[PDB]
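Down below is the structure, laid out as structure tokens.
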Amino acid sequence: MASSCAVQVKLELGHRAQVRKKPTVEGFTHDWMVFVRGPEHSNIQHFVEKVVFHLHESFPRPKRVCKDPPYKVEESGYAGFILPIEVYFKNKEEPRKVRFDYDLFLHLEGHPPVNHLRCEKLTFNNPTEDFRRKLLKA
Amino acid sequence: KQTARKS
């Protein structure tokens, strides 16, 4: 068994944030949406088991789990923060997941809405045959 | 340019 294989997959992390025309009752000034997807509408569900968005502790039920696409959370709030995101893999071994500290930042009223894109590359060296075929469908 | 932040 001489052959070996390295598989790369591209992920897109990003978010939009816009000032609400009318703030909410709680004083939330912004609507925002954060996401994890594949580039060019590719289908990362082939190898992604779930995506967990860990919202700031001020949010109710802050651990937001997306078992199915789209991997995204839509919320309202008043301030930006660091949002840890875990991508779990359809994997039986290491790595079972990868983590990113996503900067969910907001722009003040009077500036254009936020439309932010963060590309990440993932490398799997010699994945299992099953995982390899899942990765390569994406 | 950013809003305030929480931590």
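Every residue, even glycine, has its Cβ placed from backbone N, Cα and C.
Residues or ranges marked as domain 'YEATS' by Swiss-Prot on the basis of sequence analysis: A:1-138.
The DSSP secondary structure for A:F28 (mutagenesis position) is coil. Sequence-distant neighbours of A:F28 (mutagenesis position) (same chain, 6+ residues apart, CB-CB distance under 8 A): A:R20, A:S76, A:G77, A:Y78. According to Swiss-Prot, the mutagenesis experiment A:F28 to A carries the annotation: Decreased binding to crotonylated histone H3. Decreased binding to acetylated histone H3.
According to DSSP, A:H56 (mutagenesis position) sits in a coil region rather than a helix or strand. In Swiss-Prot, the entry for mutagenesis A:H56 to A states: Decreased binding to crotonylated histone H3. Decreased binding to acetylated histone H3. The structure shown retains the original residue.
Within the same chain, residues at least 6 positions away in sequence whose Cβ sits under 8 Å from that of A:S58 (mutagenesis position) are A:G77. A mutagenesis experiment is reported in Swiss-Prot for this position, A:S58 to A, and the note states: Decreased binding to crotonylated histone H3. Decreased binding to acetylated histone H3.
One entry in Swiss-Prot concerns the mutagenesis experiment A:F59 to A. Its note says: Strongly decreased binding to crotonylated histone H3. Decreased binding to acetylated histone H3. Of all Cβ atoms in the shown protein chains, 18 besides its own fall within 10 Å of the Cβ of A:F59 (mutagenesis position).
For the mutagenesis experiment A:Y78 to A, the note given by Swiss-Prot reads: Strongly decreased binding to crotonylated histone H3. Decreased binding to acetylated histone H3. A:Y78 (mutagenesis position) is surrounded by 16 other CB atoms, counting those within 10 A of its CB over all protein chains shown.
Quoting Swiss-Prot on the mutagenesis of A:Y78 to W: Does not affect ability to discriminate between acetylated and crotonylated histone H3. Reduced to three states, the DSSP call for A:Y78 (mutagenesis position) is coil.
Counting only same-chain residues six or more apart in sequence, the Cβ atoms lying under 8 angstroms from the Cβ of A:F81 (mutagenesis position) belong to A:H56, A:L104. What Swiss-Prot notes for the published mutagenesis of A:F81 to A is this: Decreased binding to acetylated histone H3.
Residues within less than 8 Å, Cβ to Cβ, of A:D103 (mutagenesis position) and separated from it by at least 6 positions along the same chain comprise A:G80, A:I82, A:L83. Looking at Swiss-Prot, you'll find the mutagenesis A:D103 to A noted as follows: Decreased binding to acetylated histone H3.
Counting residue by residue with DSSP, the domain 'YEATS' (A:1-138) contains 15 helix, 71 strand, 52 coil. In sequence order, A:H56, A:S58, A:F81 are the mutagenesis positions among A:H56, A:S58, A:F81, A:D103 whose C-beta falls under 8 Å from a C-beta of chain B.
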